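Engineer: Structure incoming, see below.
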There are 4 protein chains.
Amino acid sequence: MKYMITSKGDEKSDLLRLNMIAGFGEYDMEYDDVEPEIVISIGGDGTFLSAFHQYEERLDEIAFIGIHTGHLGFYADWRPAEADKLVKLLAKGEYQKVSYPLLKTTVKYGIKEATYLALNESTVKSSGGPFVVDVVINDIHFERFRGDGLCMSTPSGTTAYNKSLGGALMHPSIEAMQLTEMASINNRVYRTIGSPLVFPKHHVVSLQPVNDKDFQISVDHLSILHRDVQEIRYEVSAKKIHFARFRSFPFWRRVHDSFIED
Amino acid sequence: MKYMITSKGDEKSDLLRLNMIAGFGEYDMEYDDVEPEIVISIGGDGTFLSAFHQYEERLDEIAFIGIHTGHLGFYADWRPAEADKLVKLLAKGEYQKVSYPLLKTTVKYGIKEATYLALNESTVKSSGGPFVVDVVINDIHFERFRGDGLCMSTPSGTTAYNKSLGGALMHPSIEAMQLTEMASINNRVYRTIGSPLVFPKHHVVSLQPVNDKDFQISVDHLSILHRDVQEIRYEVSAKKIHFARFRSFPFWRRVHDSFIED
Amino acid sequence: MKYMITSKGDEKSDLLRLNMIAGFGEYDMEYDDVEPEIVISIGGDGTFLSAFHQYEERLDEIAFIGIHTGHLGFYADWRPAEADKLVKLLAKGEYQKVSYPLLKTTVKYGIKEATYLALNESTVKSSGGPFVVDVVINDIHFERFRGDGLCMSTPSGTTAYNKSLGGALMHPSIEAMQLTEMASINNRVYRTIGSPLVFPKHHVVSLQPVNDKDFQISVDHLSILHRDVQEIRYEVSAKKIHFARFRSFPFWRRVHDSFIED
Amino acid sequence: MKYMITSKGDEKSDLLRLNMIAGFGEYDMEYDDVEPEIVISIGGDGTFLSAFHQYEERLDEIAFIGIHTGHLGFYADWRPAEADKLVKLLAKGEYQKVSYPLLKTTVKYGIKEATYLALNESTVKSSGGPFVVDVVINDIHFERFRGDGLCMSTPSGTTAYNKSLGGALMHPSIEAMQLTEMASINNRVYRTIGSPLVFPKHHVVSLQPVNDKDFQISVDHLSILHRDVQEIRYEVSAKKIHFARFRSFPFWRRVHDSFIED
Ligand SMILES: NCCN(CC#Cc1nc2c(N)ncnc2n1[C@@H]1O[C@H](CNC(=O)CC(=O)O)[C@@H](O)[C@H]1O)C[C@H]1O[C@@H](n2cnc3c(N)ncnc32)[C@H](O)[C@@H]1O
Ligand SMILES: NCCN(CC#Cc1nc2c(N)ncnc2n1[C@@H]1O[C@H](CNC(=O)CC(=O)O)[C@@H](O)[C@H]1O)C[C@H]1O[C@@H](n2cnc3c(N)ncnc32)[C@H](O)[C@@H]1O
Ligand SMILES: NCCN(CC#Cc1nc2c(N)ncnc2n1[C@@H]1O[C@H](CNC(=O)CC(=O)O)[C@@H](O)[C@H]1O)C[C@H]1O[C@@H](n2cnc3c(N)ncnc32)[C@H](O)[C@@H]1O
Ligand SMILES: NCCN(CC#Cc1nc2c(N)ncnc2n1[C@@H]1O[C@H](CNC(=O)CC(=O)O)[C@@H](O)[C@H]1O)C[C@H]1O[C@@H](n2cnc3c(N)ncnc32)[C@H](O)[C@@H]1O
């Protein structure tokens, strides 16, 4: 059906994209980057994240596929050498779709609301000075966090920033989000839980400013300064990203290949 | 209905048990420690774990209640001062039952099989020398683990040994188990994932010996030497423990009270 | 002799300073904030750090004393209630001086050199995008670090940011510096040592840019954006801070009081 | 002069030892395993540790050399291919000796005293049940430790068990020892420092039993059950191990080669 291809934009990725478009020309496949049904990303995980955010309003109508042209990217299922095989299999169709959970971030202001969707994670840091927030879980005051910041990760994000922060890797069939600390202060007077926390669907984690109300909020690649923040709210999204799957590539093998050996 | 009470066996817990039995005598409540319907544990979390293992063949017919007579125990919902209030509320009934997931460990031998059920965790260490096992996830060889041992935790166990090992705390509505490492060796030749791993229901984690086949396996309080082990298999149990709940005491508040302040 | 007093500037600290000046007026003590011989800091550790940096060119002529007017500050030896006792003991003199090591940071540029002295630590982060540096130890290429940043700590700084990053606490009689990682990336292609590293006097740790040459460098409280950086070099300073000591307050007791109980 | 060679005892190591003995026969070199002046260890780090403990009463008269016949061992300076070159260089002499610090463990009993010397580390675990000790630093009660155990590491041991426990790697010119925790319990009632602690020469760390007095104490490879323990005392030894050095192989390069790439 309708499909489009994003490229990382180096020569290897552009030419692979051109060759796949030529190969798709030999089938009932219309290039359409307004309303695609398949979105192919050629590059790295950064490329795949940008493709996801380019179509985040049509997530339920799109299956994604990643081709990694560098060292294996985690959202990539294919090497460039298999692209012809991919064209042919997509062209037929009848592949299997798998869905991963996503993270909703809501940012509320003084005098207003912005929501963002994350495939990897949403993080919060201060805009300059100390970072201090009260952490409220389903309206229960849980802790006052002092430190560098906090990271809230989807399951497929757990292998990314979350992992570097000591968080657990969780299989993406678990509808959850995971909160990790960045350099928390713990002494006689200041206390945090320390451990990563794993939240199910429908739990709401709210960060509330204590002093400064300005924060740097990142969602996947994109980092914005928000001013006069009243609340940051995290919950598992009702929306999901869908991947087209043509063969078995289990998550735990994907983890093995990315971190142990390949 | 039918009920029994276990005690930690110090004077404070024994007398509380005697007083609750006297108070239950004023209602349609029959003391029965063969086929109870309510099991009250008076003591600490060790006491509550022993009560769970004393009735692990009737889990589906029993609701558990814990009273902590020391500093707050994590499976405890009541202080000794509220025991009269508890007697009265239980006696009426119409409480709410909540269920937590449990962990199944299967140990296979040479020339045989033993299964165990865990409320907190199951751990494996060597019987003396180096601990080396291959870690196999749904029949995929994932890593060769060298170190002190491994811990597989239920959700309610994540606040226990798991937490001390760096694992994530997970809300018990998530049907999962979590594997943490004990002092893994990582150098040029030996490699583990490092991170805790969180597994959904129906995933099977198998540990397979490499050299030595003798291991010390702990399940909650109980540690046994197993000889000539061919495999240790972990999966989320189909069985669940049921608690009688009389009031709201959310898991995250329970975590707050146990680790942040109370 | 000559002395001065800095204040955190709240009402409690200002009035304590005024009262100590009045008490010093009854002795051979001249207030002199150009060339003091004793520098008293009234406030918190931030106050004490600012006092240190105000006199960092006369470190060898100055003994420092800290009074904490909030919850115990780590460079503080006195509570406000003991200030009269302090005035009297200082006025006599014949106290003991103890010295802690300091950290030298050298920043070299394109087309130039800046050096800074740290009592707690010097950290480096990127100016926006990814942080990637080559870590060179005594001219040996040791690792390529990818992550949020790096922290180099003095011994007395090991209880501050360093501690939050997982670093070891080291007794300040050890002339050393300690490098800790902030959220390093470790996968199949990217590898860091992970562990904190402890360097003796005369070892030189050099960070060399890989791509971006702009970095945010913090030295104790003070954070500056440096552009067109060619190298950042760390070594234990030859300079030391001197404290006036009037009674035994061992470092490990100070650690106990600050983190375990007091 | 006088020399001996230990072997790991596989065919490759035995034949290398025989060939080196034959090569030493062509020089003024007498094989003497009672009073050697050079001790060559052919094998792995376990082999080198056993050689050290075989001669621990003549440390001041001996220079050690390690040849690794497997993947690089950390106390090894030579590959088997360079053994002829080693024979020749040793035979002349005029090499440089370098010294690393060692750790003294003293175990005191009821009704008695045993001391041990460690090149890597000394650890303490319980003999079965919970491990609880009071940690006393220079006669100051510092913390009550509850957990799996404690590890006290020399500088050259910091890359071994210590590293797996989160400890810092410290250059062996620093005369220190480092204490790391194994799975400490930290909750509302139980508190440890968490961080590794680095102690200078002449500081004494004493572990004192709280309840159980039976402990499993390991010193390098060797693990013994001690009963009726009154105290375990750690301090940097006055004794040092001496290595014969024929070429530059800096510690930080040795770390790089063992953990980053080689
Ligand atoms: N232009 C890169 C922008 N990043 C794109 C991405 C990604 C990504 N996602 C995953 C994933 N789910 N599971 C495993 N592998 C992953 N990859 C891999 O991470 C690397 C890329 N990233 C960096 O070098 C750091 C950087 O560009 O500051 C490549 O190796 C990918 O292959 C954005 C993402 O970078 C993550 N990130 C930021 N700071 C991090 C830190 N200190 N530690 C670890 N990850 C960090 C964060 O998750 C964000 O979403
Ligand atoms: N006679 C005690 C035998 N233990 C009973 C228990 C328990 C328990 N369960 C939980 C829980 N789910 N969430 C939080 N609090 C918990 N508690 C608390 O842990 C403490 C008890 N335990 C010890 O002191 C250590 C010991 O007796 O070796 C009390 O403070 C309870 O309150 C058995 C359980 O002890 C755990 N354990 C063993 N080694 C551990 C370590 N190094 N770090 C942390 N926990 C460890 C393991 O989970 C096992 O199931
Ligand atoms: N206006 C404060 C600016 N900071 C002054 C200081 C200090 C300080 N030094 C020590 C010390 N050597 N050993 C133990 N206690 C220490 N204190 C204590 O740390 C707290 C103050 N600091 C913050 O809240 C964080 C902040 O103002 O971003 C008080 O509790 C002091 O008492 C500057 C210092 O703040 C440190 N810092 C920065 N980010 C940190 C993090 N994520 N985790 C831990 N420390 C962090 C860094 O060491 C810097 O030098
Ligand atoms: N038959 C082996 C008995 N071990 C000999 C040794 C050693 C050794 N010393 C160092 C060192 N200073 N810096 C770096 N590399 C080192 N190696 C390397 O460690 C590996 C050997 N050891 C094991 O597999 C674990 C085991 O035999 O339980 C080889 O890769 C050597 O090359 C005794 C030593 O094993 C250490 N050890 C024990 N439990 C550990 C754990 N969970 N994590 C890390 N190290 C552990 C402890 O230091 C002890 O002294």
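What you see of chain D is 1-111, 114-264, where the numbers are those given in Swiss-Prot.
Per the header: X-ray crystallography, 1.9 Å.
Here the Cβ of each residue, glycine as well, is placed from N, Cα and C on the backbone.
For D:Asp45, the entry in Swiss-Prot reads active site, proton acceptor. Residues or ranges marked as NAD(+) binding site in Swiss-Prot: D:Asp45, D:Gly46, D:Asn122, D:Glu123, D:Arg148, D:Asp150, D:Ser158, D:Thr161, D:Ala162, D:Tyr163, D:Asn164, D:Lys165, D:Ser166, D:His223. Quoted from Swiss-Prot for the published mutagenesis D:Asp45 to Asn: Only minor changes in the structure and a 10-fold decrease in the kinase activity. Mutagenesis annotation in Swiss-Prot: D:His223 to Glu, described as Twice less active than the wild-type. Its activity toward DTA is increased 2-fold; the structure shown retains the original residue.
Buried or exposed, and what's around them? Tell me for each listed feature.
Structural biologist: Listed in sequence order, D:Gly66, D:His68, D:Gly73, D:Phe74, D:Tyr75, D:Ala76, D:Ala162 are the same-chain residues six or more apart from D:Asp45 (mutagenesis position) with CB atoms under 8 A from its CB.
All protein chains included, D:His223 (mutagenesis position) registers 12 other Cβ atoms within 10 Å of its own Cβ.
D:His223 (mutagenesis position) carries neither a helix nor a strand DSSP state and counts as coil.
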Engineer: Where does D:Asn122 (NAD(+) binding site) sit in the DSSP three-state scheme?
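Structural biologist: In the DSSP reduction, D:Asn122 (NAD(+) binding site) maps to coil.
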Engineer: For the stretch where 2 residues weren't modelled, take the C-alpha of D:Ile111 and of D:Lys114 and tell me their separation in angstrom, rounded to whole.
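Structural biologist: Per the coordinates, D:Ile111 lies 7 Å from D:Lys114, Cα to Cα.
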Engineer: Where does D:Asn164 (NAD(+) binding site) sit in DSSP terms: helix, strand, or coil?
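Structural biologist: D:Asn164 (NAD(+) binding site) sits in a helix per DSSP.
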Engineer: For the NAD(+) site as recorded (D:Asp45, D:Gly46, D:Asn122, D:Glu123, D:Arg148, D:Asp150, D:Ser158, D:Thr161, D:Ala162, D:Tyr163, D:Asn164, D:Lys165, D:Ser166, D:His223), determine the largest distance between any two Cα atoms, in Å, rounded to the nearest integer.
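Structural biologist: Greatest Cα separation within the listed binding residues comes to 31 Å.
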Engineer: Give me the non-local Cβ neighbours of D:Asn122 (NAD(+) binding site): same chain, 6+ apart in sequence, Cβ-Cβ under 8 Å, ordered along the sequence.
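Structural biologist: Result: D:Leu49, D:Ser155, D:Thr156, D:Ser158, D:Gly159, D:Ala162, D:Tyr163, D:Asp222.
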Engineer: In this structure, which of the binding-site residues D:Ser158, D:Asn164 has the fewest other Cβ atoms within 10 Å of its Cβ?
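Structural biologist: Fewest other Cβ atoms within 10 Å, among the binding-site residues D:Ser158, D:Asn164, is found for D:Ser158.
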Engineer: Just to be sure I understand the packing, how many Cβ atoms besides its own are within 10 Å of the Cβ of D:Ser166 (NAD(+) binding site)?
Structural biologist: 22
Engineer: Note down the number of other Cβ atoms within 10 Å of the Cβ of D:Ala162 (NAD(+) binding site), including every protein chain shown.
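Structural biologist: Counting Cβ neighbours of D:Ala162 (NAD(+) binding site) within 10 Å gives 22.
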Engineer: So which of the recorded positions D:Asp45, D:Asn122, D:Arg148, D:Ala162, D:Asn164 end up next to chain B, with Cβ to Cβ under 8 Å?
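Structural biologist: Nothing passes the 8 Å Cβ test.
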Engineer: May I ask which of the recorded positions D:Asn122, D:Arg148, D:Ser158, D:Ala162, D:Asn164, D:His223 have a CB within less than 6 Å of any atom of ligand 4, listed in sequence order?
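Structural biologist: With ligand 4 as the reference and 6 Å as the Cβ limit, the list reads D:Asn122, D:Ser158, D:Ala162, D:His223.
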Engineer: Between D:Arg148 (NAD(+) binding site) and D:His223 (mutagenesis position), what is the CA-CA distance rounded to a whole number of Å?
Structural biologist: 24
